[PDB]
Amino acid sequence: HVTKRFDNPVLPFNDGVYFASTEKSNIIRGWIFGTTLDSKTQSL
(Lines of atoms letter the chains of each structure in order from A and count residues from 1; the text may use other names and numbers.)
(Lines give C-alpha, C1' and ligand atoms only; values in the text may rest on other atoms or scores of the structure.)
Protein backbone atom coordinates (compact mmCIF):
# COMPACT_ATOMS: atom_id res chain seq x y z
CA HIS A 1 0.00 0.00 0.00
CA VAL A 2 2.47 2.64 1.24
CA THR A 3 2.64 3.95 -3.95
CA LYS A 4 -0.03 1.23 -3.90
CA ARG A 5 2.35 -0.93 -5.96
CA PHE A 6 -0.28 -2.57 -8.19
CA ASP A 7 2.28 -4.73 -9.97
CA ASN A 8 0.71 -7.16 -12.40
CA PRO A 9 1.96 -6.89 -16.01
CA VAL A 10 1.86 -9.44 -18.81
CA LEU A 11 5.03 -11.49 -18.97
CA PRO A 12 6.35 -14.03 -21.47
CA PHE A 13 6.33 -17.77 -20.79
CA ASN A 14 9.19 -19.10 -22.86
CA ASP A 15 9.90 -22.72 -21.92
CA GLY A 16 8.52 -23.07 -18.41
CA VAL A 17 8.59 -20.62 -15.54
CA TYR A 18 9.55 -20.61 -11.88
CA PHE A 19 7.21 -18.58 -9.67
CA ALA A 20 8.08 -17.97 -6.02
CA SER A 21 5.66 -16.30 -3.64
CA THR A 22 6.17 -14.84 -0.17
CA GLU A 23 2.79 -14.43 1.50
CA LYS A 24 1.32 -13.91 4.93
CA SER A 25 -2.33 -13.13 4.12
CA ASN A 26 -3.33 -15.19 1.03
CA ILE A 27 -3.21 -12.27 -1.38
CA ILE A 28 -2.24 -13.76 -4.74
CA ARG A 29 -5.40 -15.42 -6.11
CA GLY A 30 -4.49 -17.18 -9.35
CA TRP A 31 -2.92 -17.27 -12.77
CA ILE A 32 -3.97 -16.93 -16.39
CA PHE A 33 -2.11 -18.24 -19.43
CA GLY A 34 -2.66 -17.73 -23.12
CA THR A 35 -1.72 -15.85 -26.27
CA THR A 36 -3.94 -12.80 -26.78
CA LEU A 37 -6.39 -12.75 -23.82
CA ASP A 38 -9.34 -11.58 -25.93
CA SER A 39 -11.38 -14.78 -26.48
CA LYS A 40 -10.07 -14.89 -30.04
CA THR A 41 -7.88 -17.82 -28.96
CA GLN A 42 -8.24 -20.45 -26.25
CA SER A 43 -6.91 -19.46 -22.83
CA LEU A 44 -6.62 -21.09 -19.43
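What you see of chain A is 69-70, 76-117, where the numbers are those given in Swiss-Prot.
Per deposition record, electron microscopy, 3.6 Å.
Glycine is treated like the rest: Cβ placed from N, Cα and C.
DSSP assigns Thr76 (variant position) to coil in the three-state reduction, placing it in neither a helix nor a strand. Swiss-Prot documents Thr76 to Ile as a naturally occurring variant and attaches the note In strain: Lambda/C.37.
Among the sequence features in Swiss-Prot, the natural variant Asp80 to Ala is noted as follows: In strain: Beta/B.1.351. Residues near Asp80 (variant position) in space but far in sequence (CB under 8 A, at least 6 apart, same chain): none are found.
DSSP assigns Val83 (variant position) to coil, not to a helix or a strand. Under natural variants, Swiss-Prot gives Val83 to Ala with this note: In strain: Omicron/XBB.1.5, Omicron/EG.5.1.
Looking at Swiss-Prot, you'll find the natural variant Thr95 to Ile noted as follows: In strain: Iota/B.1.526, Mu/B.1.621, B.1.1.318, Omicron/BA.1. Cβ neighbours within 10 Å of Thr95 (variant position), excluding its own Cβ and spanning all shown chains: 5. Taken residue by residue with DSSP, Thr95 (variant position) is part of neither helix nor strand, so it is coil.
One natural variant named in Swiss-Prot is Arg102 to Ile, and its note says In strain: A23.1. DSSP assigns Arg102 (variant position) to coil in the three-state reduction, placing it in neither a helix nor a strand.
For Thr95 (variant position), the nearest of the variant positions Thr76, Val83, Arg102 in terms of C-alpha separation is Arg102. Each residue contributes its Cα atom, and for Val83 (variant position) and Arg102 (variant position) those atoms are 16 Å apart.
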